[PDB]
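Okay, structure first, notes after.
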Amino acid sequence: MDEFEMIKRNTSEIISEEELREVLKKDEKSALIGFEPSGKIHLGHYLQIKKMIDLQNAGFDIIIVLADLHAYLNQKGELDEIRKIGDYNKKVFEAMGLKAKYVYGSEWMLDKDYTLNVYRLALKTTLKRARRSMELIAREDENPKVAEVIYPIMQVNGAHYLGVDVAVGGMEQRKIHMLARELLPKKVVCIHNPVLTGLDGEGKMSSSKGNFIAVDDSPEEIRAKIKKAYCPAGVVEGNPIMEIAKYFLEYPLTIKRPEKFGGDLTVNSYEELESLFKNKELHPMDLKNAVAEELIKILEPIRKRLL
Ligand SMILES: N#Cc1ccc(C[C@H](N)C(=O)O)cc1
């Protein structure tokens, strides 16, 4: 539609936009996203869930894969310890306002029929394509393990096992999604979300990096992290404060600032906040204060539920 544009909104690419339109014409449609369990669920994760919500509202049946086996394979720790992290993740996503079927990797990824197809894919996959597909995913290892090349082929097969019409991931999943489109009999539509900039300006919002706003973060933590964050005046590109404002805030918005500092600015859209920021009219402190307070209101239900 419409459904199309709502879905295309705030994504980096759709492989392929055309095939997405075709899928939308169907009465029955399915979509998945998978996540390696992570102790902290941040704004990078929420952005993607909002995308699922968008697909959910467009008629898609949503599947969330808690990929405990992939994280095991990607050296995140012990299988039982990762499933418990995955139990917590389900609860967080179950607070984010999306009705979806939740599924653990370790349930069906050890199925005889599953395992059999993984081996069939291993025969079709070159070690070079499997190694290349993992560059932006693999935990830095000085001596690459056999688990590294099993990881993409198991991810590829999940889209097949589940029978999804669409696979959703961040931009770093692009190569595994490209592999999936070459190894599977049914080509799946691949929707890619942008990579959120970390709070310190360092590329990606990451759980192990400590430069993220977690969805369960208390108001004081949100204010503190927003305060220390990279946000020089006039810069929009790679500004994490500006990115949160783009992706998470509802517009029109009003920035409650001191009367002597310029009054009170009411912002019609993100792009209005953009031109005001780029043109020194809105100081970083004022932007920070408004962003912190709005974020506190948006994640208030998530936070509230998780206790
Ligand atoms: N089916 C299926 C499936 C989809 C995604 C993943 C994890 C993914 N590589 C991630 O980084 O989030 C694992 C399994």
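Our numbering is plain: 1 for the first residue shown, then up by one each step along the chain.
How was it done? The header gives X-ray crystallography, 2.3 Å.
Keep in mind that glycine also has a Cβ here, set from the backbone N, Cα and C atoms.
According to Swiss-Prot, the protein carries these features:
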BINDING   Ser207  ATP binding site
MUTAGEN   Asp286 to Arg  Decreases the rate of aminoacylation with wild-type tRNA and increases aminoacylation with amber suppressor tRNA 8-fold. Decreases affinity for wild-type tRNA and increases affinity for amber suppressor tRNA
MUTAGEN   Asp286 to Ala  Decreases the rate of aminoacylation more than 10-fold, without effect on tyrosyl adenylate synthesis
MUTAGEN   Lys288 to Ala  Decreases the rate of aminoacylation more than 200-fold, without effect on tyrosyl adenylate synthesis
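Taking the features listed in Swiss-Prot, we show where each one sits on the structure.
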| residue | record | Cβ contacts under 8 Å, 6 or more apart |
| --- | --- | --- |
| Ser207 | ATP binding site | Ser38, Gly39, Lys40, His42 |
| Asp286 | mutagenesis position | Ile255, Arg257, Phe261, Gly262, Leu265 |
| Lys288 | mutagenesis position | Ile226, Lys227, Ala229, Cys231, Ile241 |
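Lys288 (mutagenesis position) falls within a helical segment according to DSSP.
In the three-state DSSP classification, the residue listed as 'ATP binding site' falls within coil.
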